[PDB]
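Here is the structure we will look at, set down as C-alpha cells.
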Amino acid sequence: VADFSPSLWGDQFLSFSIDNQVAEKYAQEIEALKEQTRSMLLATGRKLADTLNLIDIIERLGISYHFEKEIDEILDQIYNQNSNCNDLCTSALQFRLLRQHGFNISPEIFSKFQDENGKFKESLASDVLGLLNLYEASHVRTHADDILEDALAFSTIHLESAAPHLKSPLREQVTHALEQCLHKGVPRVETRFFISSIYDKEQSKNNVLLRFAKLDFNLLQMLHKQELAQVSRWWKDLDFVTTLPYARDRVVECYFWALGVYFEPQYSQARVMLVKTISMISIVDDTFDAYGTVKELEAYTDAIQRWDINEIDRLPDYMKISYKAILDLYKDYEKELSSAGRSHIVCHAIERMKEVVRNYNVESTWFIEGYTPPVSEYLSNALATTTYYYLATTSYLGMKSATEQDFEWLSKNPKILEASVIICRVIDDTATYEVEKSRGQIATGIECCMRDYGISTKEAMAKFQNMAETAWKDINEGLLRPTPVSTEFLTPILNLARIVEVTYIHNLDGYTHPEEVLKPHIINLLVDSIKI
Ligand SMILES: CC(C)=CCC/C(C)=C/CC/C(C)=C/[C@H](O)P(=O)(O)O
Ligand SMILES: [Mg+2]
Ligand SMILES: [Mg+2]
Ligand SMILES: [Mg+2]
C-alpha cells in the first residue's frame, strides 16, 4: 500500500524569472574578479606552501572550474620539481591536490613524519593544521599507499581531542571534516559550507576571492533554479502524481543528484537530460517494488526489451503510461542531439536501461520464490539495479565532448565504474537491510552474505564496508594518469560515488527520506543564496 511520503516542496520550483538585471551585474564583476584571480595564480616568486594554499582555497570556493589550465600547469610543475617543503601540512596538501589531479606522487613523502616502525610520530599530535590536511589526504589513498594505513585513525583521534578548544572558524572546519571529508563529499555542498561557514568568517580571508566565490555561486544557482523549473514543468505535464500514485515524487531530489554529478554551466543540457532519466527510472523501480504483479512485470520487462510502441497493448493501462513516456523521452533525447549529430549515441543509454529492467525482474522473481542466492550470484544481478551503470552512461549524453569511443570504453564496465557501482550497492544494502528484511525481501545483500559465509549481521556489514573501502582505492587509481579517457568523463563516475556517500551519511535512504539529509542540501543549494 501507498506508504511513500509526498513531495516536501510542491510548486515552489515551477516558477523562476531570472532578473536579467542582477544576472548581468554579477557576470560583469565576475569577469573582472576572474582575471584578478588568474593573475594571482600566475604570480612568479611564490612559496610552495602559499601556492598550494591558493589552489586549495580556489578549489574549495568552487571557482576552480575557471582555471583548469592554470591550476594544472602549476601542479604539473610541482610534480616534476619534487621540492621538499618539509612540514606535514604542506606535504599532505601537496599529496592530496596532485593525486586528485592524476599525478601519481610517491607516498614516501610521508616517511619523514614516521618513525622506524612505519607509524606516524605521536609528536605531530599537537599540529592541528598538519593533522587536518593529513586527514583529508588519507581519503585519496590507493592500494599502493600502505604507508598511510594508519593516517586516518591517527589524524582522527587527535583532531577530535583538539577540536573543542580551537578558535573559529577552524573549530568548525575540523568538526565538519570529521563528519565529511572533502574528497568523498559533493562539490557544491562542500563549497556552500566553505564559502558561508568558513572562509567568510576567516580573519585572514582574501576579500577578492570571497567576493568572487559568493557572486559565482549565486549566479550559477540562478541557472540551476531555471533548469529545475524547466524540469518541474516537464514533470507536471506528465502528472504522474495522480495517474501513477504508487510512485515517488522526487523530481527535485533527482535534480540534486544530477547537480552532484556536475554543476558547471556547460553541463546544462546534460543535467536536464540526466534529471529526466533518474526521475523516469525511479518510477520503473517503484512499479516493480510496490505495485506490479509477477505477470504484469514479466510483460513489462519483455516490452522494454523489444523497445517498440506496438508492444504497448500487452501492457495494462497504467504501465502503458510509463512505457510511452519512456520511449518519448528517448525520442526527445535523439531530437536534442539531432543538431550536433550525436543522436547515434542514445542507444547506449537504452541498452543499459533494458539491463536495469531485466535485473529488476530477476529481483522480484527471487523475492517470490524466497530465493537467497550466494553473494557471487547476488552481485551479478544487484549491481545494475543500483542504476549506476545506467546513470553514468546517461551523464555522457549531454556532454558535447563525449564521442563513440568514450561510450565504448564505458560499456566494457571499467574498474572505476565498477567501483562506483559497488559503493552504491554496499552502502544501500547496509542502510536498507533491516527495512527490506521486514518486507520479506530475503534476497538482500547482507542476508545473502550472512548465509553464504555463515557470519552475523555485524560481520556481513563489516565486510561490505571493506568492499566500499577497496572500491574507493580503486576509484582513486582510476584517476591516475594516463587515464583511459579524458578526466572530464571520469568525474561524473567519481561524483556518483560521492552522492551516495552523502545521501546515506546517516545510514538512511536519503532519496526516499529526503527531509533529514537532502532537504538541507536542497535549501542551501537551490533555495537560499549565499548572502553577500
Ligand atoms: C532510493 C533511490 C531510488 C535513490 C536513487 C539514487 C540511487 C542510485 C540510490 C541507490 C540505489 C537504488 C536505486 C536503490 C533503490 O531505490 P532499491 O534499493 O529500492 O532498489
Ligand atoms: Mg525501491
Ligand atoms: Mg527495485
Ligand atoms: Mg537495497
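Residue numbering for chain A follows Swiss-Prot; the residues present correspond to positions 17-548, in that order.
Just so it is clear, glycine is given a Cβ too, placed from its N, Cα and C backbone atoms.
Lifted from Swiss-Prot, the feature list:
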BINDING   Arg264, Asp301, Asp305, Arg441, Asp444  (2E,6E)-farnesyl diphosphate binding site
MUTAGEN   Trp273 to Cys, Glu or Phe  Catalyzes the conversion of (2E,6E)-farnesyl diphosphate to beta-farnesene instead of (+)-5-epi-aristolochene and triggers self-alkyation of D-444 and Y-520 leading to enzyme inactivation
MUTAGEN   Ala274 to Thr  Relaxed product specificity leading to equal amounts production of 5-epi-aristolochene, 4-epi-eremophilene and premnaspirodiene with cis,trans-farnesyl diphosphate as substrate; when associated with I-372; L-406 and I-516
MUTAGEN   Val277 to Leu  Catalyzes the conversion of (2E,6E)-farnesyl diphosphate to (+)-5-epi-aristolochene and triggers self-alkyation of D-444 leading to enzyme inactivation
BINDING   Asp301, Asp305  Mg(2+) 2 binding site
BINDING   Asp301, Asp305  Mg(2+) 1 binding site
MUTAGEN   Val372 to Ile  Relaxed product specificity leading to equal amounts production of 5-epi-aristolochene, 4-epi-eremophilene and premnaspirodiene with cis,trans-farnesyl diphosphate as substrate; when associated with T-274; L-406 and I-516
MUTAGEN   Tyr404 to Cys  Catalyzes the conversion of (2E,6E)-farnesyl diphosphate to an unknown sesquiterpene instead of (+)-5-epi-aristolochene and triggers self-alkyation of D-444 and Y-520 leading to enzyme inactivation
MUTAGEN   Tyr404 to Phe  Catalyzes the conversion of (2E,6E)-farnesyl diphosphate to (+)-5-epi-aristolochene and triggers self-alkyation of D-444 and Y-520 leading to enzyme inactivation
MUTAGEN   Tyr406 to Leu  Relaxed product specificity leading to equal amounts production of 5-epi-aristolochene, 4-epi-eremophilene and premnaspirodiene with cis,trans-farnesyl diphosphate as substrate; when associated with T-274; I-372 and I-516
MUTAGEN   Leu407 to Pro  Catalyzes the conversion of (2E,6E)-farnesyl diphosphate to (+)-5-epi-aristolochene and triggers self-alkyation of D-444 leading to enzyme inactivation
MUTAGEN   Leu407 to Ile  Catalyzes the conversion of (2E,6E)-farnesyl diphosphate to (+)-5-epi-aristolochene and triggers self-alkyation of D-444 and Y-520 leading to enzyme inactivation
BINDING   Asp444, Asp445, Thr448, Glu452  Mg(2+) 3 binding site
MUTAGEN   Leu512 to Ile  Catalyzes the conversion of (2E,6E)-farnesyl diphosphate to (+)-5-epi-aristolochene and triggers self-alkyation of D-444 leading to enzyme inactivation
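Among the recorded positions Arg264, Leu407, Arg441, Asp444, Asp445, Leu512, the residues whose Cβ sits under 6 Å from any atom of ligand 1 are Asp444. A separation of roughly 9 Å, to the nearest angstrom, links the Cα atoms of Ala274 (mutagenesis position) and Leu512 (mutagenesis position). Cβ neighbour count for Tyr406 (mutagenesis position) (all protein chains, 10 Å cutoff from its Cβ): 24. Checking the recorded positions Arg264, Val277, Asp305, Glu452 against ligand 3, the ones whose Cβ sits under 6 Å from it are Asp305.
Apart from the site residues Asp444, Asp445, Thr448, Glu452, the chain places the Cβ of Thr446, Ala447, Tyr449, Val451, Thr460, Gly461, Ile462, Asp525 no farther than 8 Å from the centroid of the site's Cβ atoms, the recorded Mg(2+) 3 location. Close to ligand 4, meaning a Cβ under 6 Å from one of its atoms, are these of the recorded positions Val277, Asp301, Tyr404, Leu407, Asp444: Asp444.
Across the structure, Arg264 ((2E,6E)-farnesyl diphosphate binding site) and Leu407 (mutagenesis position) are spaced 18 Å apart at their Cα atoms. Screening the recorded positions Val277, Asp301, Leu407 for a C-beta under 6 A from any atom of ligand 2 leaves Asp301.
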